[PDB]
Amino acid sequence: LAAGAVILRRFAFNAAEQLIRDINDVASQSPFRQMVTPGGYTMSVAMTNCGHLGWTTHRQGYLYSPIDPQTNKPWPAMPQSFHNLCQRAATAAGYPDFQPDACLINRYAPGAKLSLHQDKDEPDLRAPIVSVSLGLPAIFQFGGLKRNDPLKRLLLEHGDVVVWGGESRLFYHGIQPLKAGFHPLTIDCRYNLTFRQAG
Ligand SMILES: O=C(O)CCC(=O)C(=O)O
Ligand SMILES: [Co+2]
């Protein structure tokens, strides 16, 4: 893809149904909820987290917390399937020492999007981002360091894993409004798992 970035198409295919079963298990303790941005806007993407640290929104800005702001209980632990798939994808991408402590689980309903942003809430930029696509296909935008920087448009389908780090660690990215459709394992949505070293 780019410098320090690669797309491992259909990498998570074999682990997919186990990952989805574990998403439901995580969601049973920490439900999927549409977070409100520090500006006051409800996001179209429904989110939840697992592992030690979880990505959330607050009035001060975006941050990581070991506590779920909705349940007021800690986020569920990182499932074995998640940890194993992430490790294998990381090593295959050229980052063998990747040790995630956070997994952001994103649910995209038809028409849901995630506008162009940078993953800049993590202090250690040496650690990559491992992103797993499950279910309905979506067009992933991948740009550069600036907002006006040219965007590459890639389709991400069920089982595709994108890993970006190194030079591409702070590159702008996002998902375009999800096209309506169906998938045998996720029914009417697209699930995405983003593994990060947050601490
Ligand atoms: O859904 C995707 O493929 C990207 C998710 C993402 O960019 C994020 O969670 O920060
Ligand atoms: Co992101």
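Residue numbering for chain A follows Swiss-Prot; the residues present correspond to positions 15-213, in that order.
Keep in mind that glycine also has a Cβ here, set from the backbone N, Cα and C atoms.
Residues or ranges marked as substrate binding site in Swiss-Prot: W69, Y76, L77, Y78, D135, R161. In the three-state DSSP scheme, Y78 (substrate binding site) falls into the strand class. Within 10 Å of the C-beta atom of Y78 (substrate binding site) sit 19 other C-beta atoms, taking all shown protein chains into account.
Neighbour list (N120 (2-oxoglutarate binding site), Cβ cut-off 8 Å, at least 6 residues apart, same chain): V59, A60, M61, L128, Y205, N206, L207, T208. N120 (2-oxoglutarate binding site) falls within a strand when secondary structure is assigned with DSSP. Per Swiss-Prot, the feature 2-oxoglutarate binding site maps to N120, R121, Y122, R204, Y205, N206, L207, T208, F209, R210.
The Fe cation binding site annotation in Swiss-Prot covers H131, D133, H187. Spatially close to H187 (Fe cation binding site) yet at least six residues away along the chain are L130, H131, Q132, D133, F154, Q155, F156, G157, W178, judged by Cβ distances under 8 angstroms.
According to Swiss-Prot, the domain 'Fe2OG dioxygenase' annotation covers 113-213. With DSSP classes pooled into helix, strand and coil, the tally for the domain 'Fe2OG dioxygenase' (113-213) is 3 helix, 44 strand, 54 coil.
Counting every protein chain shown, the Cβ of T51 (mutagenesis position) has 13 other Cβ atoms within 10 Å. Under mutagenesis, Swiss-Prot gives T51 to A with this note: Slightly reduced activity towards single-stranded DNA containing 1-methyladenine. Reduces affinity for undamaged DNA.
In sequence order, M61, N63, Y76, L77, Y78, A116, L118, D135, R210, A212 constitute the residues six or more apart from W69 (mutagenesis position) in its chain with CB-CB distances below 8 Å. According to DSSP, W69 (mutagenesis position) sits within a strand segment. Per Swiss-Prot, mutagenesis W69 to A is noted as: Abolishes activity towards single-stranded DNA containing 1-methyladenine.
Swiss-Prot lists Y76 to A among its mutagenesis entries, and the accompanying note reads: Reduces affinity for damaged DNA and activity towards single-stranded DNA containing 1-methyladenine.
Swiss-Prot lists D135 to A among its mutagenesis entries, and the accompanying note reads: Abolishes activity towards single-stranded DNA containing 1-methyladenine. Alters substrate specificity, so that the enzyme gains activity towards single-stranded DNA containing 1-methylguanine.
For the mutagenesis experiment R161 to A, the note given by Swiss-Prot reads: No effect on enzyme activity. Decreases affinity for damaged DNA. Proximity of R161 (mutagenesis position) to non-local residues of its own chain (separation of 6 or more, Cβ distance below 8 Å) is seen for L130, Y186, given in sequence order.
Listed in sequence order, the residues of the same chain lying 6 or more apart from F209 (2-oxoglutarate binding site) and placing their CB within less than 8 Å of its CB are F96, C100, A104, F112, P114, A116, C117, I143, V144, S145, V146. The binding-site residues in question are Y122, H131, and the one with the fewest Cβ neighbours inside 10 Å is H131. Close contacts with ligand 2, defined as a Cβ under 6 Å from any of its atoms, occur at none of the recorded positions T51, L77, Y122, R161, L207. Each of the recorded positions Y76, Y205 was ranked by the number of other C-beta atoms within 10 Å, and first place falls to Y205. Not one of the recorded positions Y76, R161, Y205, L207 places a Cβ under 6 Å from an atom of ligand 1.
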